[PDB]
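For reference, the structure is listed below as structure tokens.
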Amino acid sequence: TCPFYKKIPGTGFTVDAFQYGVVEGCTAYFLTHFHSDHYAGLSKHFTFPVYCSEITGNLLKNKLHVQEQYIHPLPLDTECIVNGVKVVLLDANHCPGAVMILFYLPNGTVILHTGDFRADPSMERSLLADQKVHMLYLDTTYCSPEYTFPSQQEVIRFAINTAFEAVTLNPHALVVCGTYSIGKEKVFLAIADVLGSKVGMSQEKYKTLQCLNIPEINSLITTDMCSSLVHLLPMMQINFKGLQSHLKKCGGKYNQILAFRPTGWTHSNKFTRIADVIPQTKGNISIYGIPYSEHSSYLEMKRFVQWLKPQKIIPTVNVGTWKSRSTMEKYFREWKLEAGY
Ligand code: NI
């Protein structure tokens, strides 16, 4: 059964709630982004209206085969009426096509649902500037002060400089990048751009990328592995055994692998600056774990909430334990006492 923090009061609406069968009283299902924990349940057999971004609707039609007649894409930054209720979709700074949803309830209450997001000061100048928000349904993934990580720009600077140095030292090195979902495409696109290569990948991953409206994509990706020196593999294969096996397949073109695992936060973030990051190495294989996050750090989250000044916060992540819930509630009260709302 659908949990309460996926229901929008005063409406017929749910958010990210496709795994519960037919939800009682739901007239429109919203989908914030195409990540499996959120889309779980959708298929060619779904026959209710789904509301989402254009990019999410391209993925629903081509990857999950949802029929066209039930996909309702909305433009961003544009007031739209859905089943008698005004809504707006805003960029969530998460993966491609990911949105936050503003709902203007018939009684005057305004609700913001962040979906999954990486808070940024740019959001302070969106359509959020113009009005009060009563209720915030918040992505609390990293809601504790131990969760620190660098900017995405610093992480990409490290990746590009690391890959360009290695391949200039050894023109017979191959670069490999791990993936298991959409998001984090800048990692492998930026490395291929500095090296003058396309990114090589499976037909299934190429198909997925072609749904994303990324400009000049035909220029940056390929299914011809032999033409590429930056290869994408499943995240599960980014280990010494899986990389050894891959290097065999390349027919003696290469004699070294430099591999990247974009993770979120890891405990090594408590101690190590991005500059000082080192790989794990076995023979001619090196693996770098790089802290490329598509979720808010603690400080980014706190800044956003202290700017928005919501009357009530509903967490949507870390809700299953009492200890997590009590910790989050304590930080929400701190933020409110410090800022004065
Ligand atoms: Ni996500």
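Following Swiss-Prot, chain A residues are numbered 700-1040, in order.
Recorded method for this deposit: X-ray crystallography, 1.3 Å.
Using N, Cα and C of the backbone, Cβ positions are placed for all residues, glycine too.
Quoting Swiss-Prot on the mutagenesis of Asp838 to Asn: Impaired nuclear focus formation, reduced interaction with PIAS and increased sensitivity to cisplatin. Listed in sequence order, the residues of the same chain lying 6 or more apart from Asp838 (mutagenesis position) and placing their CB within less than 8 Å of its CB are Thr813, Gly814, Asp815, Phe816, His994, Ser995, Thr1015, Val1016.
Mutagenesis annotation in Swiss-Prot: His994 to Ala, described as Impaired nuclear focus formation, reduced interaction with PIAS and increased sensitivity to cisplatin; the structure shown retains the original residue. Reduced to three states, the DSSP call for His994 (mutagenesis position) is coil.
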